[PDB]
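Reviewing the structure listed below.
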Amino acid sequence: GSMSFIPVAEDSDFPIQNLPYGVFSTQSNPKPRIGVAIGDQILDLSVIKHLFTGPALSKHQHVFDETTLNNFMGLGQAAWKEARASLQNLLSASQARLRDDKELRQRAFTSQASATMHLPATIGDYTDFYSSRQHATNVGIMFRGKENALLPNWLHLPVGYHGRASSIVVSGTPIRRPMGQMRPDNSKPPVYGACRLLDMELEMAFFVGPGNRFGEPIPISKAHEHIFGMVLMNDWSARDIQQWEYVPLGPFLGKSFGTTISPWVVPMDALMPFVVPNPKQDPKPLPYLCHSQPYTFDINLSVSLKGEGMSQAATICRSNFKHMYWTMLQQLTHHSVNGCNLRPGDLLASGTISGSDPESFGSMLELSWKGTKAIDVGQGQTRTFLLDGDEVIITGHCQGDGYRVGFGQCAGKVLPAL
Amino acid sequence: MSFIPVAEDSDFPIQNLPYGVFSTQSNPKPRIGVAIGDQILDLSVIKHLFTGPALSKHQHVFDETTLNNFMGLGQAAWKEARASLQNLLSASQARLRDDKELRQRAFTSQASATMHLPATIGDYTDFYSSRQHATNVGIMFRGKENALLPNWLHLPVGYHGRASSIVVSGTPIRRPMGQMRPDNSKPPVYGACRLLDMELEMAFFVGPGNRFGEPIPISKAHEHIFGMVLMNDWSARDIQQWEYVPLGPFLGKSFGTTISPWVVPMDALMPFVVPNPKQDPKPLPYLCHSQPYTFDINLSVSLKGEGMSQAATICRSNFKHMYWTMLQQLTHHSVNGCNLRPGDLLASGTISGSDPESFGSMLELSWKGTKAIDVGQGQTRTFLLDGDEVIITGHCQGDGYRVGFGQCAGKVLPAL
Ligand SMILES: O=C(O)/C=C/C(=O)O
Ligand SMILES: O=C(O)/C=C/C(=O)O
Ligand SMILES: [Ca+2]
Ligand SMILES: [Ca+2]
Ligand code: NI
Ligand code: NI
Ligand code: NI
Ligand code: NI
Ligand code: NI
């Protein structure tokens, strides 16, 4: 461990080893600005921007005056590492520069309790993958039968689809049950009405840094230079609407009514101590997707559900990000192999995260096994799918020697349809 | 008529007046202009002339580098801007015609301007609304009996596209690399795309948009459609075939999608509206509208390869061959509460008529590579070859004038 002059609870998501980036505003000042979480405080980077005197940031101090992290993400590794080094030094209990500047400290720090979080960046494009082998197998079994669970292409390329960028909202934003077209009865015409199979999907997502030129692929050996950091995500899904609409062009309205992400972007540098070797892949991937660099992470994920009448939330899923079959490097490389241009601020999601144990399935579709099994939510209540008033809260932590790297929370409450 | 001379066969008479973003060598800063004859009227130069109630307090939208803010203003602003423009350009109006100095600063030649994307496209969606196109593709992949899947006639099927790779006319498109499975009994291979194709489409830009969680009722859909552009949704058929089940088109589409630069406003297209096609079964009430919103727009596609002196017209179709209207597409897209934003682009889907000469893709024109397309000069094509340039154009024929779209062009570059 190491320590900041700012007191940090040992169980805190935000010790000096984390230092995630976010966009916030306060009651006293409505302008969205860039900040870093430390303990129960937020360090305002627009206030201390002039302290970044290193080579990479000196000429670009204005990136900290922005209302989004896009420009900072676009700067690349050198700038990221320099910013992190400066912050760790500045927040160190041994450093006097900020610690002893009573006047500056007053203007630079704000309690997280007084802040309103905003989306961390302007997301140009959002892509959602389907990289959890257990998730894909479970869904495949439920809709195609065990014999035809995984389609022939799954084990050869990280399958994915373009999502809707506009409806990605920050943690805390209410999600309204969607209206749409469904076809419950195969022998009858479709009907218009409120979604009956509302579900959540536990995922993680990463932001793209520099990006590539239109027409130029990103070699897998260079992929790691384009990944800025991660956030938690809940890909809200209307299963019945999707089932009717999705053949043969894919998920559309069943996903676009809302997708929530946590507000604190945890930088890859903060996650490196928790890297583990990649899962063995068989069949072996084509050369362009082959890389030895370990890039699988040990991140404990928890999903809790709190009904409108419940006093305490119930943990309904405990999973881990290390259960993904395709790594982020393979996802980013595959995404640009045709020359598609990834841009700073773009968001690439992992896909629903499911482990082998039934308690680690990342969606209520899997947890209730297509509504055949009731999920015990405690105090005599059960669930198959989400009910109005239900609140889903996703959290994640990496456990190190004497500290934890957390993501804050990814929450949302379901509102009744119109 | 305008005091600005306009050739009789010009795409840009005073009845059109499309919006675009351009720049010049003198001034590299992208700015908003309107096409008239072979000139461009710089709106940032004449922004002070918009004195009406809807624009007087929003003249700054004309100083922007994109049309987004203007699109977001809504129909009252769009209509006021058009009325002012038609008044200022009419040969009988003195204001702009006689202010020589302003006149010299406001106009520039199209032949010396560089066009840019008209807006920052937040999200792009592509539909599958041409019945003949869907049937043709279905017949090739699933066979005659299962050409059209069950949901097709019930809702305007579509998918989210890739926004970053939408490029303006003239941008070269590099043949994409990727995974393909030519032999179903062997593992997939990595290599250059072999079935590169184009897709004739049209697309419209969204205006004001809706709040997150609030659907746009069909009766108000017409209020959110700003204008249209031509589009070529470049496609890598072999890459798509292997990747698309069950989540849809991905890398087979995202390597590039071209749009023309001039946004023709809906008001210029109204004189060419025709009754909507009969839908059977009739759609659910939320998708029903009586207002005609199908348009008579002649589309033409030419191809010119290396070693060819003249380009050959390989397709002649029309936008009226669409089953689902733009009003139905917009309404369906927001029915679940999804928030459409100014500048969003919604494409029609490949346009195919019943006539074989009107099929909007080479996949259809060559019938999956079984029929050779004669492009003249002893040359034939099934799919695109390196060096091939595809040019799409579209026109509405009025009495004594034409409303044109300029062109949607692109040349194929060899794979890296
Ligand atoms: O309908 C399909 O299966 C495919 C259509 C397409 O590739 O355009
Ligand atoms: O694999 C499928 O067919 C569907 C997957 C999903 O809806 O998540
Ligand atoms: Ca998902
Ligand atoms: Ca298309
Ligand atoms: Ni230590
Ligand atoms: Ni925590
Ligand atoms: Ni195989
Ligand atoms: Ni490196
Ligand atoms: Ni013309």
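The count begins at 1 with the first shown residue.
According to its header, the structure was obtained by X-ray crystallography, 1.9 Å.
Cβ atoms here come from the backbone N, Cα and C positions, even for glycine.
Here Swiss-Prot flags A:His135 as active site, proton acceptor. Residues or ranges marked as Ca(2+) binding site by Swiss-Prot on the basis of experimental evidence: A:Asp128, A:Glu201, A:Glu203, A:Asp235. Per Swiss-Prot, the feature substrate binding site maps to A:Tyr130, A:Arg144, A:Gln242, A:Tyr246, A:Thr352. What Swiss-Prot lists as Mg(2+) binding site is A:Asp235, A:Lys255, A:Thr259. Swiss-Prot gives this note for the published mutagenesis A:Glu203 to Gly (Swiss-Prot position 201): Decrease in activity.
The distance from the Cα of A:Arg144 (substrate binding site) to the Cα of A:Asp235 (Ca(2+) binding site) comes to 23 Å.
Within the set of recorded positions A:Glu201, A:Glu203, A:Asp235, A:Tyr246, the entry lying nearest in space to A:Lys255 (Mg(2+) binding site) is A:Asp235 (CA atoms). In sequence order, A:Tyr130 are the recorded positions among A:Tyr130, A:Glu201, A:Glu203 whose C-beta falls under 8 Å from a C-beta of chain B. Around A:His135 (active site, proton acceptor), the C-beta neighbours below 8 angstroms that are at least 6 residues distant in the chain are A:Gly351, A:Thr352, A:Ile353, A:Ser354, A:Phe361, A:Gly362, A:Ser363, A:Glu366. Listed in sequence order, A:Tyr126, A:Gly163, A:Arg164, A:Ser167, A:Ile168, A:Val169, A:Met233, A:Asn234, A:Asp235, A:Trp236 are the same-chain residues at least 6 apart in sequence whose CB falls under 8 Å from the CB of A:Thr259 (Mg(2+) binding site). Apart from the site residues A:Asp235, A:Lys255, A:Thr259, the chain places the Cβ of A:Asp128, A:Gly163, A:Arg164, A:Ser167, A:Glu201, A:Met233, A:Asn234, A:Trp236, A:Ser237, A:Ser256, A:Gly258, A:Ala349 no farther than 8 Å from the centroid of the site's Cβ atoms, the recorded Mg(2+) location. A:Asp128 (Ca(2+) binding site) falls within a strand when secondary structure is assigned with DSSP. Listed in sequence order, A:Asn234, A:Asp235, A:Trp236, A:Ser237, A:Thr352, A:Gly362, A:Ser363 are the same-chain residues at least 6 apart in sequence whose CB falls under 8 Å from the CB of A:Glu201 (Ca(2+) binding site). A 10 Å cutoff on Cβ-Cβ distances gives A:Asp128 (Ca(2+) binding site) a total of 26 other Cβ atoms nearby, all chains included. Reported as a whole number, the C-alpha separation between A:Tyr130 (substrate binding site) and A:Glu203 (mutagenesis position) equals 10 Å.
Annotation for A:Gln242 (substrate binding site): spatial neighbours A:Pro251, A:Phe252, A:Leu253, A:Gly254, A:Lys255, criterion Cβ-Cβ under 8 Å with sequence separation of six or more. Taking the mean position of the Cβ atoms of A:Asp128, A:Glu201, A:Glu203, A:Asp235 as the Ca(2+) site, the remaining same-chain residues with a Cβ inside 8 Å of that point are A:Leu202, A:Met233, A:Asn234, A:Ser237, A:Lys255, A:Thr259, A:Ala349, A:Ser350, A:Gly351, A:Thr352.
For the pair A:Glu203 (mutagenesis position) and A:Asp128 (Ca(2+) binding site), the Cα-Cα distance reads 9 Å. For A:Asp235 (Ca(2+) binding site), the number of other Cβ atoms no farther than 10 Å from its own Cβ, over all displayed protein chains, is 25. Residues within less than 8 Å, Cβ to Cβ, of A:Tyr246 (substrate binding site) and separated from it by at least 6 positions along the same chain comprise A:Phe252, A:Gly254.
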